[PDB]
Amino acid sequence: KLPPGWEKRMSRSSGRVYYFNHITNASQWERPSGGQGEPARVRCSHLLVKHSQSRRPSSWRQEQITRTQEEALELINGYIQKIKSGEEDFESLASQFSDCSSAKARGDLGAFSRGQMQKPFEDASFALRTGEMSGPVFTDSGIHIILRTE
């Protein structure tokens, strides 16, 4: 019925229905749809929040990342909320706050194929449709939000 990764769910806090993608971790109120497989290549932008357990706990933003994984997740969740509200833009936030050097390109990683990025990042990227944003994506590098642009 629904596209790859998507399932209908209900919140435990409130008895309210939503849709959740267990590959991208995206959540949304809208039904995600009203032999195709996945694309062979995608182009994505991303915002990385590193933490003390990142493979390399440093970035252009601070030579020493000291925040906990839980604190990085709180930041990621806050950025997602600001983007969904319309108060901030994805690329703008990536340029200012991403811990990946890709911030210099406003978060653009360019086009890539499978086998080239860290596995959870790749899985989420190839499960997004064009224009869609992931939820928090956990990798050895830290926690990402991903926006598929092509």
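Here chain A follows Swiss-Prot, giving residues 6-39, 48-163 in order.
Technique stated in the header: X-ray crystallography, 1.4 Å.
Note that Cβ sites are derived from N, Cα and C of the backbone, with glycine treated the same way.
Listed in Swiss-Prot:
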MUTAGEN   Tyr23 to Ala  Reduced affinity for KIF20B
MUTAGEN   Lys63 to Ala  Loss of peptidyl-prolyl cis/trans isomerase activity. No effect on the interaction with IRAK3/IRAK-M. Abolishes IL33-mediated increase of IRAK3/IRAK-M protein levels
MUTAGEN   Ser71 to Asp or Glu  Loss of peptidyl-prolyl cis/trans isomerase activity, nuclear localization and cellular function
MUTAGEN   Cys113 to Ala  Loss of peptidyl-prolyl cis/trans isomerase activity; decrease in DNA repair of double-strand breaks by homologous recombination slightly less efficient than that observed with wild-type protein. No effect on RBBP8/CtIP
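Under the three-state DSSP scheme, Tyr23 (mutagenesis position) falls in the strand class. In this structure, of the mutagenesis positions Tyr23, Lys63, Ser71, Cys113, the smallest number of CB atoms within 10 A of the CB marks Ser71. Straight-line distance between the Cα atoms of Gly39 and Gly48 is 18 Å, even though 8 residues between them have no modelled coordinates.
The distance from the Cα of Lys63 (mutagenesis position) to the Cα of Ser71 (mutagenesis position) comes to 8 Å. A separation of roughly 31 Å, to the nearest angstrom, links the Cα atoms of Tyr23 (mutagenesis position) and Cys113 (mutagenesis position).
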